[PDB]
Amino acid sequence: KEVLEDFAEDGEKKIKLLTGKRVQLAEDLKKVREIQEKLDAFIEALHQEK
Amino acid sequence: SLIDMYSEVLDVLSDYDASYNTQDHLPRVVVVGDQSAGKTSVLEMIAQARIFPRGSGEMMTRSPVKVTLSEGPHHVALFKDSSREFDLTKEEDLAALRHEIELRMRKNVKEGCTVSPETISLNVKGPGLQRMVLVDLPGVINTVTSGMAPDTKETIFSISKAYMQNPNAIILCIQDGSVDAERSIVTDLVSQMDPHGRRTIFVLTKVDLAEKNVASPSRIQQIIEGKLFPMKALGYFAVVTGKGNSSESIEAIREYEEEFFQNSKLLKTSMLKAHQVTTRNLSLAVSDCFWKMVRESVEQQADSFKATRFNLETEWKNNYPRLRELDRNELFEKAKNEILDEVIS
Amino acid sequence: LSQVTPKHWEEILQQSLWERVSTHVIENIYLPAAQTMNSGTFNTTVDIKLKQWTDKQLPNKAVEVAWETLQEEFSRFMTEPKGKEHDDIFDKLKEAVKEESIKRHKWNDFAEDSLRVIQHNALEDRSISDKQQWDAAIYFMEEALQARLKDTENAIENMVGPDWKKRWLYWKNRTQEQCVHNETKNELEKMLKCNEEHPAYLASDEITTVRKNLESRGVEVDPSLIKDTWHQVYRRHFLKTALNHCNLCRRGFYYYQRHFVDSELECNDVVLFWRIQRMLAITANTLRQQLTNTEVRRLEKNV
Amino acid sequence: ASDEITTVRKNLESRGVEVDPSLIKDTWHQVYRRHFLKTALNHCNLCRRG
């Protein structure tokens, strides 16, 4: 439990340890989806003003 | 409002894509100015608040600032990394904000340099403000200051070129009306980098000082009508940044500029078009053109992002159909639970 | 013209549409994806290519193919000679009206948009519940592969010539360039035999190794010729490899029935071809119904 | 020459043998010396009646 808490507080160690196709795919999908959601909100709000 | 989301999208795009592969697909406003050319005054006039540090001829802008103007209940400025609100309606808070911005400029400076290439995103809210994103850049110096790094001029040029790399970026050149176009290199660089002129906009400062210097009307008319300059831009505008004092209020400068142009003999003689002057006309034209380009670009980007996300999802199904996508934190939680299970086993 | 059995229309439409798009589908989609040995990446590339092509190009080709088939039947019936009883005075008027009617023809604009979704959902299925459908896809793949293989053999034969046994029977002698190509073929044969999973692309050092062996035989060959011969040889080898895969996948339906994903007999190509064949059948039937109902009234109006 | 080493190495890989270029050079030196000595011996036989 002590080791896990120390590892949790250090994200850099996680990045070095977590390297894989599954990890990168999940991270990229999250970032792309987050950007897309912001774009949808921006477009809808822009078009609803008029 | 809308521009707040657009500014946020640009910030996340820069973080997600370090390179300009995707950042070069959206319109942007690029501002380049010389030393003591009134670039700070013009940016302050558009923002309707003096938020940048002022110095007696010294380039206080030691780091680029991404100033965003949006719609808000009160005229306040908020940092991206800090939630401490600063009220621009009070002069005391304005002075504190200027000191905070200068402190942030010095903190971001790396070792061995004087001007850092990092850009700080600042959201300046206010009722009735134009919905657009502005970029502040250090002034171009003909002679390198002894107190600055030898590559400060090169860093400023590189930052301006990187910003201008976007084919949809709008160029906003700022110079001095008392200096001829042949004595400044910035105007030559702007013309060279935009042979078409489909997005170049030129802003001339200290027009009142130039008029008080008995400037030739032919040169002013040619600059405004795009005759002397070989490049053919969409249009040219002239604004007055006051008498040059670093303590003058924005409201007094704007009122004086309007009165000066109303009583100016050049405008009543029809030498210069009445809609080619004042900051209000320039701001409205820039905002409408920038917004229309943004609308078209964002539609294309949204479709591309949706298709790209679909490809990523399809790859996930093909490779891992019976698994669930989790972020770095969730994977850590799953890994530790498996460890505890093995301990029990 | 509307008194013809629907089966005849479907057979003509299916064959015409398939041959119209078979070259584009195989060359531009199947070949680039087949290079990778990863099934997941292979499938992902196929799906991306399918969506890009279908959303913009598929409805246009289907409309042109359907209209062309209608033109063939209509124009022929206008000019069918009814033996010695055929009249010739009306033929001139028939041709003039036919040309004017064709110019005024205009297909429904909404059909393209409707069909885009129709075939998109049809191709999205990935389950073959019928044993006979699996066998039919194998036979359809074999016919398509054999046609492409025959074209590859013709190009190889043109560059090389008949076998020494055959050329002796026909008394034909290989040219100097033809013999040079034959020697290059033998070198590529040994290279492919040693490395049965060689990548399609080539490398400069590989060309140098091949060239030096040719010099050992007293033959000088430019790298460009070696690359061209390698491309044809690899295409022929890949087609033969696919044929062997078809033989192995012939009895693989039972394994697929239990979802034996761990089994190496992942007949992805058979499933993909079955989806194409099913899509063609739906498209042929849909076009036949549209031809029989939608465009008959427009033809009558224009006449 | 380097390209000669690459050609030899690839033929060795065709036999499932991996050999460093240094070993090939050493073997080539010994082989060439033996071949040259045999060539000289043949020259001696020809020069016997010369």
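We number chain C the same way Swiss-Prot does; the residues here are 608-910, in that order.
Header lists the method as electron microscopy, 4.8 Å.
Each residue, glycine too, has its Cβ placed from N, Cα and C.
Around C:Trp771 (mutagenesis position), no same-chain residue six or more apart in sequence has its CB under 8 Å from its CB. C:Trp771 to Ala appears in Swiss-Prot as a mutagenesis experiment; the accompanying note says: Abolished ability to bind and bend membranes.
Classification of C:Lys772 (mutagenesis position) by DSSP places it within a helix. Its Cβ taken as reference, C:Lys772 (mutagenesis position) is surrounded by 7 other Cβ atoms within 10 Å in the chains shown. C:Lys772 to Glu appears in Swiss-Prot as a mutagenesis experiment; the accompanying note says: Abolished ability to bind and bend membranes.
Here Swiss-Prot describes C:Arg774 to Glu as a published mutagenesis experiment; the accompanying note says: Abolished ability to bind and bend membranes. Counting every protein chain shown, the number of other Cβ atoms lying within 10 Å of the Cβ of C:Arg774 (mutagenesis position) is 14.
Among the sequence features in Swiss-Prot, the mutagenesis site C:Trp775 to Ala is noted as follows: Does not affect ability to bind and bend membranes. In this chain, none of the residues that are 6 or more apart from C:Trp775 (mutagenesis position) has a CB less than 8 Å from its CB.
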